[PDB]
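Data block below; observations after.
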Amino acid sequence: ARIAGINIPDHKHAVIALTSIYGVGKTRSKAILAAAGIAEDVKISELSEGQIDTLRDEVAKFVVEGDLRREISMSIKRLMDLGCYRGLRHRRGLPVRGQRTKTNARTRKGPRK
Amino acid sequence: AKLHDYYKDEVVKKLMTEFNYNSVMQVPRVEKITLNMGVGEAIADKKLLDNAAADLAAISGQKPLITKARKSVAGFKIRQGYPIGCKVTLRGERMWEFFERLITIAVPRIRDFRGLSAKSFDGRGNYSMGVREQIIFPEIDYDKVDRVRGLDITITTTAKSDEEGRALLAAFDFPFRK
Amino acid sequence: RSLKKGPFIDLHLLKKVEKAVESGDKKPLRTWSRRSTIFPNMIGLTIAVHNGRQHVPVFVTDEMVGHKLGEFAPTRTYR
RNA sequence: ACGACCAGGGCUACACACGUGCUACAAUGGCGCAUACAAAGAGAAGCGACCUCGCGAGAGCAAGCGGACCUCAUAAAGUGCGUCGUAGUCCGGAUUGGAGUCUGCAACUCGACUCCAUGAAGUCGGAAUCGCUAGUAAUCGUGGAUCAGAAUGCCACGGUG
RNA sequence: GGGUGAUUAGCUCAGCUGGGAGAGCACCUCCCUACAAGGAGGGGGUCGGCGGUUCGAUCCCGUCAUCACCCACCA
RNA sequence: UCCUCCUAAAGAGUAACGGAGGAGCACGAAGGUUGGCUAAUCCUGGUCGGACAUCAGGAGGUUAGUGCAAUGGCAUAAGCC
């Protein structure tokens, strides 16, 4: 139990603790289920050491675990100047993509008093 | 204690030889190692924290104690008999029984190295560390409804320069700055 | 790239941009359309961009990339 | 000259209260998988099959038919077998990141679409206001016009009760 | 100068043998028909100042500041 | 009324409706004894810890703790254990 899923429900479906975690969602969860060739319907296969933990290499070509944000957390510091539209909108909590502020902005502005 | 013969080669022996020393006493040694856990948490009802000390007693060479405070200045309205920690330190014989698996061979889930090495060292084992982020590995009675418990380590060495004593760390699962 | 491939410089700007490098002792180029594009390798030149009421002088840096003249530098304060 | 020509700009510039809508708040529901029963229209560098590349938007190669025939074109709700253990959740998806696909002088401001990650609210709505006496209140799916790119509004059509 | 009380929401005021910040009005916003009433929601607190003790003082205790009530006497 | 410091001029004695404060109890443990040990504060490193308790070291060494005001001592530790 918990050989890849980090949560205590160990008798349930192959999405539980195996999606939206450390750079893995449905599409990349399928890609390591495919790497080990195992079964997924109703429950994930009961498995031992040296069977799928050895195959994390077959899904490694993405930002994962300790590397999920590491280098972008330095690259995103590159623009900070107040005259730069991207610099200012990194230096303050603002959308670099641009949005409307007058009407239907209440998620970004948060709750009103 | 069944594992201590490695001390003649795997640690401090190349250091000993690159000064032409003849004794393990001319190079650093471990005075004491401490495995201390925190009890000062104030976010839930204090209900499962002695079984969290039993989870530490599954790897410590001495079982945790009740403990007492020394100050009563705190905003927690405590008496100086208030339990303040766990009191877990190893000297000599059962410290050779700790490195028998822990921080030496216990985890096969090694990481692709990006740079994270031992830090802030100065001249007396001046590096302190807790564990970061979850991967899960087998532990005793761990099918329990409680958050994942680790260990927070402190160590004291007979050193004067920890940068010179860097070979005392060579048998461990963690790296040192080049 | 994503906006129907390669960019285009409006001819009224393309006729006067390498004549600003290389600007002489004469005044910096005035531009009235903020819609005009600049290319990322452009550097070391001063230009004057219209905002609707004023003309704003700007020097082009190595940190300025392929912008429009409304994005590259603040032509109005404005709020 | 507030006339008229000429070029750039403005009409989603922001502060606060909405009128009418909409995905919903979970199980009169989702997730997975198979599957029944349609009308009305559009089609002269059109509609574009079969197949293929690309994670994908889209694009390549070229039949069929100038169109009761071919092509847009796998109706959905419903129906059958598994699953969820009622909790802001396997729910839900504003966000957040890196790069594309398509169009147009024009996409900062101010467009439509996509891939893999990534993430917060929402718990049936205060006084009150509105709809129907039956194919009626409610609800599911397909087209068309304007038109370079862009509607959830407009106009037709079929399903369930 | 002195005695006795007060100090908390804009106003009127609870909480006073040790922490839990609150009620009715008022204001703003909203519902009905023109103005109220009636019914909901919301904003905002050096809880006056300095010390004593205590983990902690709107609270207890001493002492300031500002206001009310009664005094400031013999010649 | 009982206590600390000054008032007080370095003997002894000592005044003031002289100047600053505490006490009205507390602990059978906070007493007895043998044996052992060494705190604060700051900094660096351990955060799942919400001003202050807390783990290791460097600097320091009755500056912390010593039941109370205040005075003074305490490593021989009267300190904590």
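Chain A is numbered as in Swiss-Prot; the shown residues are, in order, 2-114.
A Cβ is built for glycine as well, from the same backbone N, Cα and C atoms used for every other residue.
What Swiss-Prot says about the natural variant A:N105 to H is this: In PW095; partially suppresses a rimM deletion. The secondary structure of A:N105 (variant position), as reduced to three states from DSSP, is coil rather than helix or strand.
The Cβ of A:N105 (variant position) has 9 other Cβ atoms within 10 Å, all protein chains considered. According to Swiss-Prot, the natural variant A:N105 to K carries the following note: In PW097; partially suppresses a rimM deletion.
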